[PDB]
Amino acid sequence: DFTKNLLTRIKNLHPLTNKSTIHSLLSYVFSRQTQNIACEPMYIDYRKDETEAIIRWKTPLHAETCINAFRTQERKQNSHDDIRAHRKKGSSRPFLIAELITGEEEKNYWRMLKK
(Lines of atoms letter the chains of each structure in order from A and count residues from 1; the text may use other names and numbers.)
(Lines give C-alpha, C1' and ligand atoms only; values in the text may rest on other atoms or scores of the structure.)
Protein backbone atom coordinates (compact mmCIF):
# COMPACT_ATOMS: atom_id res chain seq x y z
CA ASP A 1 0.00 0.00 0.00
CA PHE A 2 1.29 3.41 -1.09
CA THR A 3 -0.03 6.62 -2.60
CA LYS A 4 0.65 6.47 -6.33
CA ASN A 5 2.30 9.17 -8.43
CA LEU A 6 4.28 10.91 -5.65
CA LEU A 7 7.81 10.27 -6.95
CA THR A 8 9.86 12.28 -9.45
CA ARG A 9 13.40 11.49 -10.53
CA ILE A 10 15.49 14.61 -11.11
CA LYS A 11 18.38 14.10 -13.54
CA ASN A 12 21.46 16.17 -14.42
CA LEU A 13 21.97 17.77 -11.03
CA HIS A 14 25.44 19.11 -10.39
CA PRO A 15 27.34 16.12 -8.92
CA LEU A 16 28.65 18.06 -5.91
CA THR A 17 25.32 19.58 -4.82
CA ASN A 18 23.42 18.72 -1.63
CA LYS A 19 19.87 18.19 -0.38
CA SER A 20 19.50 21.78 0.84
CA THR A 21 20.39 23.17 -2.59
CA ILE A 22 18.11 20.67 -4.33
CA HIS A 23 15.25 21.71 -2.04
CA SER A 24 15.84 25.40 -2.78
CA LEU A 25 16.17 24.75 -6.52
CA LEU A 26 12.95 22.74 -6.62
CA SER A 27 11.10 25.45 -4.67
CA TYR A 28 12.47 28.20 -6.93
CA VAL A 29 11.43 26.39 -10.11
CA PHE A 30 8.06 25.30 -8.67
CA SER A 31 7.14 28.89 -7.81
CA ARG A 32 7.61 29.94 -11.46
CA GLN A 33 5.24 27.14 -12.54
CA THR A 34 2.38 27.97 -10.18
CA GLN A 35 1.51 30.26 -7.29
CA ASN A 36 -1.60 28.24 -6.37
CA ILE A 37 0.16 25.57 -4.28
CA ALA A 38 3.36 25.68 -2.26
CA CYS A 39 6.42 23.59 -3.05
CA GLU A 40 6.31 20.57 -0.71
CA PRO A 41 9.09 18.09 -1.52
CA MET A 42 8.62 16.06 1.63
CA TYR A 43 11.69 13.87 1.16
CA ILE A 44 14.70 14.18 -1.11
CA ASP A 45 16.67 10.98 -1.66
CA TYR A 46 20.12 12.12 -2.77
CA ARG A 47 23.65 10.75 -2.40
CA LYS A 48 26.65 13.06 -2.73
CA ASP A 49 28.51 12.74 -6.05
CA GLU A 50 25.46 11.48 -7.92
CA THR A 51 23.68 13.50 -10.60
CA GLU A 52 20.17 12.22 -9.84
CA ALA A 53 17.74 12.42 -6.93
CA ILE A 54 14.33 10.95 -6.16
CA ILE A 55 11.79 13.40 -4.74
CA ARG A 56 8.84 12.18 -2.67
CA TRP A 57 6.27 14.96 -3.04
CA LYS A 58 3.50 15.61 -0.55
CA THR A 59 0.74 14.95 -3.12
CA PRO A 60 0.46 13.81 -6.76
CA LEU A 61 -0.45 17.36 -7.77
CA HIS A 62 2.94 18.56 -6.47
CA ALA A 63 4.74 15.85 -8.45
CA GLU A 64 2.84 16.77 -11.63
CA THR A 65 3.68 20.45 -11.13
CA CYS A 66 7.36 19.52 -10.82
CA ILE A 67 7.25 17.51 -14.07
CA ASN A 68 5.54 20.37 -15.91
CA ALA A 69 7.99 22.94 -14.52
CA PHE A 70 11.13 21.22 -15.80
CA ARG A 71 9.50 20.36 -19.13
CA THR A 72 8.65 24.00 -19.81
CA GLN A 73 11.62 25.76 -18.13
CA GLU A 74 15.19 25.31 -19.37
CA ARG A 75 17.29 24.99 -16.24
CA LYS A 76 20.90 23.91 -15.74
CA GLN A 77 22.74 23.94 -12.44
CA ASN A 78 25.95 25.94 -13.00
CA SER A 79 27.62 25.12 -9.67
CA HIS A 80 27.06 22.96 -6.63
CA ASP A 81 25.13 25.75 -4.85
CA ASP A 82 23.22 27.20 -7.82
CA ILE A 83 19.51 27.56 -6.99
CA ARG A 84 18.11 29.49 -9.97
CA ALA A 85 19.93 27.34 -12.53
CA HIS A 86 19.87 29.64 -15.55
CA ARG A 87 21.19 28.01 -18.70
CA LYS A 88 24.35 29.73 -19.94
CA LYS A 89 25.33 30.00 -23.60
CA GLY A 90 28.13 27.57 -24.40
CA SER A 91 27.73 25.61 -21.16
CA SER A 92 28.59 21.90 -21.33
CA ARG A 93 26.10 21.16 -18.55
CA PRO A 94 22.93 19.25 -19.56
CA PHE A 95 19.40 20.44 -18.87
CA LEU A 96 17.70 19.39 -15.66
CA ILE A 97 15.03 16.74 -16.33
CA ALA A 98 12.19 15.50 -14.11
CA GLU A 99 10.40 12.19 -14.73
CA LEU A 100 7.53 10.56 -12.87
CA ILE A 101 8.50 7.19 -11.42
CA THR A 102 5.84 4.56 -12.15
CA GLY A 103 5.32 0.84 -12.63
CA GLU A 104 7.69 -1.61 -11.01
CA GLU A 105 10.28 1.04 -10.15
CA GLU A 106 7.66 2.89 -8.10
CA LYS A 107 6.62 -0.35 -6.39
CA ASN A 108 10.26 -1.09 -5.58
CA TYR A 109 10.84 2.38 -4.10
CA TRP A 110 8.12 1.78 -1.52
CA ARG A 111 9.16 -1.86 -0.99
CA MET A 112 12.77 -0.81 -0.32
CA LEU A 113 11.64 2.02 1.95
CA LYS A 114 9.73 -0.56 4.03
CA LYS A 115 12.52 -3.17 3.97
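Quick note: numbers on chain A are straight from Swiss-Prot, i.e. 288-402, in order.
Recorded method is X-ray crystallography, 1.4 Å.
Even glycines carry a Cβ here, placed using N, Cα and C.
Lifted from Swiss-Prot, the feature list:
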type	residues	note
DOMAIN	288-402	domain 'xRRM'
MUTAGEN	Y330 to A	Abolishes binding to ter1 RNA without affecting localization to telomeres
MUTAGEN	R343 to A	Abolishes binding to ter1 RNA without affecting localization to telomeres
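A gap of 5 Å separates the Cα atoms of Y330 (mutagenesis position) and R343 (mutagenesis position). With helix defined as DSSP H, G or I and strand as E or B, the domain 'xRRM' (288-402) counts 39 helix, 22 strand, 54 coil.
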